[PDB]
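Heads up: the structure comes next, in structure tokens.
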Amino acid sequence: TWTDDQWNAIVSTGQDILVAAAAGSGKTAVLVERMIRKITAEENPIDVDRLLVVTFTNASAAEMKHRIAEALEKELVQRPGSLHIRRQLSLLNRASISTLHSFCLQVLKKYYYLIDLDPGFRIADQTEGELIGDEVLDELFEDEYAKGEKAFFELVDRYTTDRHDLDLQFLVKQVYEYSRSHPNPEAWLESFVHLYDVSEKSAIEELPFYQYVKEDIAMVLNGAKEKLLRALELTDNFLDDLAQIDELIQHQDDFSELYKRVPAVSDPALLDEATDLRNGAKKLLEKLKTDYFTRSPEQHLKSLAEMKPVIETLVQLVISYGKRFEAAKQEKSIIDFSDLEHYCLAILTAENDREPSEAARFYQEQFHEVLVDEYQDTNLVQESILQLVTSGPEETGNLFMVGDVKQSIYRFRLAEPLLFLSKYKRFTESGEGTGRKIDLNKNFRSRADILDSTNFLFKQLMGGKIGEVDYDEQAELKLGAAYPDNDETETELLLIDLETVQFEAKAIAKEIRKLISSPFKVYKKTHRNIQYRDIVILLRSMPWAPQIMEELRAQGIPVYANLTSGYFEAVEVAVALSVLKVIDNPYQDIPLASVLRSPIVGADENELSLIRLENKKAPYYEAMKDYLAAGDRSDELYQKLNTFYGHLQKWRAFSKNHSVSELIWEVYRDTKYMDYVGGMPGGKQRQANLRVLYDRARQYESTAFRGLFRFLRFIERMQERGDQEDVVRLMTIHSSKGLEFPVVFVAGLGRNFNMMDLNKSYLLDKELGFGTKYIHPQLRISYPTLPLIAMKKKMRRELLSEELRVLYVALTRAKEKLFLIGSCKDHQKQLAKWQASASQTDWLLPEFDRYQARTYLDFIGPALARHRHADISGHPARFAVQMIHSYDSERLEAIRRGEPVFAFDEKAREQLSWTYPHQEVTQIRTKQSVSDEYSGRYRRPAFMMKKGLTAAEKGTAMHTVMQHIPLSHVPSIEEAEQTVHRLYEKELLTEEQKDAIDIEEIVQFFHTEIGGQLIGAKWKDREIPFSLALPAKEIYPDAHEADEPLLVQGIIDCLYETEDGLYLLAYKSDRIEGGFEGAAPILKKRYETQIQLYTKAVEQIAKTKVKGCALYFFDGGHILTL
Amino acid sequence: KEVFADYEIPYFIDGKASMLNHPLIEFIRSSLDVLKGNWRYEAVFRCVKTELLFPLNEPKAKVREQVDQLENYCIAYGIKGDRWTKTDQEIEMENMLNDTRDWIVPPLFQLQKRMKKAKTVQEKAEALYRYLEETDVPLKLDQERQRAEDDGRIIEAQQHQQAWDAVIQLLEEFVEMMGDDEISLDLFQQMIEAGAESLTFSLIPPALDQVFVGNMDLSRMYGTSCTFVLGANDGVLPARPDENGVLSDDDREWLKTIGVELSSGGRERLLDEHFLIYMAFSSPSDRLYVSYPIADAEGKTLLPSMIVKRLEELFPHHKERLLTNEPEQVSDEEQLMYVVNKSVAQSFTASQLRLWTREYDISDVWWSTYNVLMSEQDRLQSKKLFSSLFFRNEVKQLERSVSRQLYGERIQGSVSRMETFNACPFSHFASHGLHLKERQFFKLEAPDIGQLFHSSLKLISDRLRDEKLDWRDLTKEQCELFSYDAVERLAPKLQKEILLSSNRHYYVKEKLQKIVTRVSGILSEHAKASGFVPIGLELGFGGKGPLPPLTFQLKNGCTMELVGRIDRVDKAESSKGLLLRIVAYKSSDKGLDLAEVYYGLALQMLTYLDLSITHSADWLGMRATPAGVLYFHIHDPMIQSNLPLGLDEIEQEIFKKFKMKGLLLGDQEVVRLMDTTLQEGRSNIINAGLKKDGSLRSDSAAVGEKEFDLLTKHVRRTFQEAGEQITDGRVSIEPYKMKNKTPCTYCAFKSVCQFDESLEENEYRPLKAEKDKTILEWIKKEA
DNA sequence: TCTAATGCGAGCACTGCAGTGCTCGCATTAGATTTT
Ligand code: SF4
């Protein structure tokens, strides 16, 4: 069965539809069914290729195809005579179901000729692409420096830390990369200046950015008052303060007014707690003052208008970068992932003087409906592409989108959830003359205590400017699980107070072992004890990942976490590269030493220093050689070196003829480093690391780069800048996604969010554009500009929204049990901070206090306190709080040298001593020609070479003639020429070959005895191809064991038959006269072997016998018999 | 190829091999690159390293090394473009460098003469050809052909002069079609480039007994017993309709209806895929294996194709095996299939013993395998391999016979050399013991910048005195002039004239200038206030110089003559007698942390101070008491204030930020001698203040003369205890973490020390952040 | 780089030379720390 909401999503039609699918909505199943119907229905079915389905991964798309396939089979078994249904089953491979990028690719491939794009274009990975950006940038900056334009230097002096210019070039990238999130980058770039065009005559309450200044003041002022009022309830001077505040609240609108007021005017438990509340006012007001009111509205304006010249320079720079970048790609026929979307949009839009091009029209025609998953993460470029392949205005049309704003956690990649949210508020629950929207509340996959705990917290947290979304019914999760009633399913909070992570990791570790030793049986299925793989620890970031893993594996099950970097500081990688470095250039003291001391060689410290002694001044490399040369053979350290120096020179030569990836593998199998690395702790991850280096070398050969040197720098770049077992899985909340677990630990909840983004001298924003500090290089003075401050306030409450959703996916990824684990300093006090916040009724916490939040605790804590004022504390959510004070053999030693002392003792012995019986024939060529790529046996350019022929080419020419000469009778010098000319006409002879033929030497043969005999005969044939199977030995004596037959193939020049028997004939252009009496013996032995094979072939295959064989020689016209 | 090479399985591949990795193809490409990108040294050595330019008859061994050394050179000196075309130790070197380029430049150079001059194709294709012959490519090729054979590789030897024809036929066809057509390198090279990519090697002829590895389309087979099918992945096996060619699937399908038949290509192929997988599945007589990988080359997920599903429909009860390199995941049976070869047996056993010590119960097949390998001849190696089982990165203490002859008779100490030791004993061994040197580049590093400032400042003095002038007599006009000229004299002679190399650097020039100009003005303002007058400047301390080195005698025949520099020493007369303080110019902010001093990380200032004090008596005939140690911050500031400021107040804020940080003396007068402008409140020149009563503030960085003479002694004992450990031959590895920071930051020797925390026995020695007093009393307790 | 965040020293108000809290101001000092 379905819910009415699912049923709606499945059957609705006639307009755009937005499906808000909560966690575990079963959206996939519903998405499948909807397509299944339109494709398999009695009324009037449609083919699959008429649908467009975009997903966020090729795996989920592939997943889509499988589930579509099954249902088709099922639908088929019932209608076994369905021609349409069977056909659809064949269309799934031709259907468009993929990531939007995957679609864009198909578009570019098809309509490439409309834009400027080389078919067979290549997609560069985000790495080489950036490395190209660095290059074009350096060229750009160099050109500007040389051009010496005034404006340029003003921009540089201003934004780069003098003493180096590095800082300017990532601002350029940062800006560029941002612009690409816009359907029209350039325009959006030129949009920057419009903000900085202002006068002292301008109204600040008007312009765009002040919106966030307005709302900021509103909060703080109100937050002040609301923070004071309680001090009054605590029960004088708070009325002076208060009255003054009210006076400010009256003028919240007038900014110029605030500049006049704000700057100028401004029990021992509850007694000393009421004083800090009054300080809250001070602190909040002081900040309010410093931010906006330390300078006049007029001076703020002047400060702004002054930076306009700079902003223009900056923009024109980024634009020049964009052009150069694109041009650089074109040269190498490549594109980025941004290009993929933008070129597609370019194809889809053909504007003259904005039009949905005829390419667009095709896709609008082709797709009857378009389905987009994870829509909350869509950007502007994608959306404009979507709106373009979708046919019809919003009221009607075939756009069908599904997702959940509450689960939008990717804004740092510039995804726009407001796009989804704007449509949700624009759409009605019905379909009347607008986009139809549907909600999926039921969570079929999670237990009640989960949904209740999650619904409980985010009801007091998500909302207004922090949540960006009102948390209400039709939004709240609803129970659809059939879970049996059981306890210890309660959500737990473990509060604890470098070692921070240690005390944090153990608390986690503990309850885990509680779970394992204790029953706790996970779940018409049946209960299951904890397999360690059903439990997971989710972190926001991965600085603690390594530390956690350690002690969690210190006792019991090990830990698996998907590590990203720290890869270049990995010992193996270091050593491996070190080896490649020495192979490239042996003259590097550090890289060489790093190898010699590594397990690969294993030199001692005394051995290393011993080496240097030989030569102190010279580089270490030859200090090693100098040790070798004069060294004594019986020396151990000498061995180690000599062996290594042997490999080095082998590797040196090897890379010369081979690729980098190949050399790497060779080094791995020569040193057995990868094998060795598998024998030390964590050797599994180490081996992986060692073989991704090989993979990256593979990815590197397909790039615009080549050679070992470039590869090294390539890796050097990555360094400098970017970089079925049952175990506890440690992973980021961001990587959690559609994944799901019985038990979920979310730790680090007591750690600050990353606000580092809002600090620097500049900020990039979608709406507002570019913002920066006022900076004067001559006066050496700088300070935040008004827009800058405005962009921060906005960005902070948007960044905070993101975190509340990140925390929302964390809790929803659980099916049965939850662990919330935070950390702080002083227990009680924070709970008092929380008490202060948790007073206000209405559920949803104070919009300002949520704002002040820094750490996840600041969200949970206060929302948790009020729980355990009617429904809030009676809410069917359960919790368990823990206040933690934070403080509370022979075989190896045999292996160390020799062997120990089995069931397989006998088999292991023979398999290692085994041999391939037919081995010695495995390297021998099957076919072997005698004169097709399947057989075996200093040229100068024709334009620089002579005019004539070579002895070989002449011979071939002479040969051809003899084989085409009519054997009817004895030809004359003339009749021979006629043949030579006929060949020439028919093109069996090149103009040269013709002129190179000596007719006499050809006619001569037919005057010899053999000639006359050839003429007069019962039967004759020439150019006779043959293949003769022989025992391998018969040719190759060397190998003696295997007697498998090989094919010897050749052509018998001539065979003729007389009343005597069968005779053989061969013409040879060998040079003789320069008598022939002495040449005969030599010639005889030259073709001695060949001729026997000929007769062999005839005698064995034809089962007749060859009596005598003649050879003719054009030089002198001789003959000899064998 | 790799896998089967290891597993010793002979095979035959349908496809052919690209020639893009062949020396001849490279040499050609890189050559054109050399004269297009205008002699980027990367390209030059790209050609030289195909060693087709190598001198004739001269032993390769040397040649390589000479080439490498030349490479290093070109890298550190940024040699490019025209630079190419333009007594004991340096002769050997510099001449080798002139010999090497002497056989490199001419051939590659003469070519560019030819190329650029030639207009049409044929003459360009020809100029290229000569470049090959005049360098004797054929000869050297043939030579290399031999070495391949003598090493057992004939196949490789065959591809050599087989590569020779490929390039020629390319030229021939080129000059055939467009030979007499005009054109220049831009397009000419592009076509050569596309020619190389297309170049192929002759298909490797089949052998009597081989495994047949080929495609699933046009490959043919006969009498096949067992057939394995690879990549049954979805999107792969029933290959998604390929989007290629000039005509779209739509176009072709349309043409059909007009009575025109073309190649299928689009959707028909997808119909034909089933026939092709049908022939594949029915190919073998005995067995059929259909496999698919779960993960990706990079780790992405991969699903099976619809074929596997249907196979499961025709054989619902058929189980499907698992292919893994983790034998413990399978039964003893399968685990016995890994012992196919010595090498692979080893590689697997090593990993099994590992996972075994981890408390996991392994299979006895590997114990058997172990004992077998342990009974052979190459036992030795396997033994090595298995030593990995217990590998703790171990540093064997040096011995006496080595440390002595290595480190030398006298250990000529440096304050920096001592800091590097106590930072991490191993780093010392690598730097001063093994004398390891990083590769030099043409980048201007942060430190060398400092060396500029010094010499600039030192230079400014000389001219001041020469005009009988002093910093305080200076004007804002003069500060600028004087400073600029200083960098003029210097810039060209700094770091391989990198400042003159590119445009970005000549901007970095006046950048460094404007800094000095400011610092010059600040010093003036500091001289008009300070009552301290400089005595010695850049005082030569140790070795050959104004002062005797300070010596260290300790048990075990130890000798430590440590040398050093003294940036500035200043004198001021008070009622308490002579006063001496030391100033050192610095790039960063903070100067002295007592916590760092305890562990001997910062001994610079305190050690300098002693000498000045101690030697004061003899030196200038008077006993001095320490005024303190100061750090001057060299930089051009950016103040940030919310308060609007006038030029008046701006100069104040700029001035305040050069406020010196360090360690002072805690009496009223010493402060006032350092800042004579100060009456009450805080000082902008130095970190100290004065209450109304005349006493200074608790915020002052000042301490009693006792504490000063306390630290000084501590620095001594450090040089002693750390001075002997060296002679003892201690090279151990012990990085510190304090406070939350480490010495491994930019440390170059990290790859040599190979420090691994996870691996036990390798630890970070912790140091604790300490209130200046908390390490103060610690010192007090020592003696 | 860069917000909080304590210190330390007096100036002032609050009440009885004089004391006590309170407050401000100026600086250095921690203490921090991304996602794919
Ligand atoms: S990185 Fe660490 S272990 Fe390595 S040399 Fe430096 S201080 Fe020593």
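The numbers used for chain B are those of Swiss-Prot, and the residues that appear cover 360-445, 464-1160, in sequence.
Header lists the method as X-ray crystallography, 3.2 Å.
Quick reminder: no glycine exception, Cβ is built from N, Cα and C everywhere.
Every protein chain shown contributes to the tally, and the Cβ of B:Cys801 (mutagenesis position) ends up with 24 other Cβ atoms within 10 Å. As annotated by Swiss-Prot, [4Fe-4S] cluster binding site applies to B:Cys801, B:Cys1121, B:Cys1124, B:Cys1130.
In the three-state DSSP reading, B:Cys801 (mutagenesis position) counts as coil. Mutagenesis annotation in Swiss-Prot: B:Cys801 to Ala, described as Loss of iron-sulfur group binding, loss of DNA-binding; the structure shown retains the original residue.
Here the residue is the original one, while Swiss-Prot reports the published mutagenesis B:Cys1121 to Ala with the comment Loss of iron-sulfur group binding, loss of DNA-binding. For B:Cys1121 (mutagenesis position), the same-chain residues lying six or more positions away in sequence with a CB closer than 8 A to its CB are B:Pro1112, B:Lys1127, B:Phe1132.
Record note (Swiss-Prot), mutagenesis B:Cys1124 to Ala: Loss of iron-sulfur group binding, loss of DNA-binding. The unchanged residue is displayed. Other Cβ atoms within 10 Å of the Cβ of B:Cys1124 (mutagenesis position), summed over all protein chains shown, number 19.
Listed in sequence order, B:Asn770, B:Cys801, B:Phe803, B:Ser804, B:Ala807, B:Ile1110 are the same-chain residues six or more apart from B:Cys1130 ([4Fe-4S] cluster binding site) with CB atoms under 8 A from its CB. Secondary structure at B:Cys1130 ([4Fe-4S] cluster binding site), taken from DSSP and collapsed to helix, strand or coil, is helix. Mapped onto three states, the DSSP output places B:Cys1124 (mutagenesis position) in coil.
Those same-chain residues not listed among B:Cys801, B:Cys1121, B:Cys1124, B:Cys1130 yet with C-beta within 8 angstroms of the centroid of the [4Fe-4S] cluster site C-beta atoms are B:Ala800, B:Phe803, B:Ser804, B:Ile1110, B:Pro1112, B:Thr1119, B:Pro1120, B:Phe1126, B:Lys1127, B:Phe1132.
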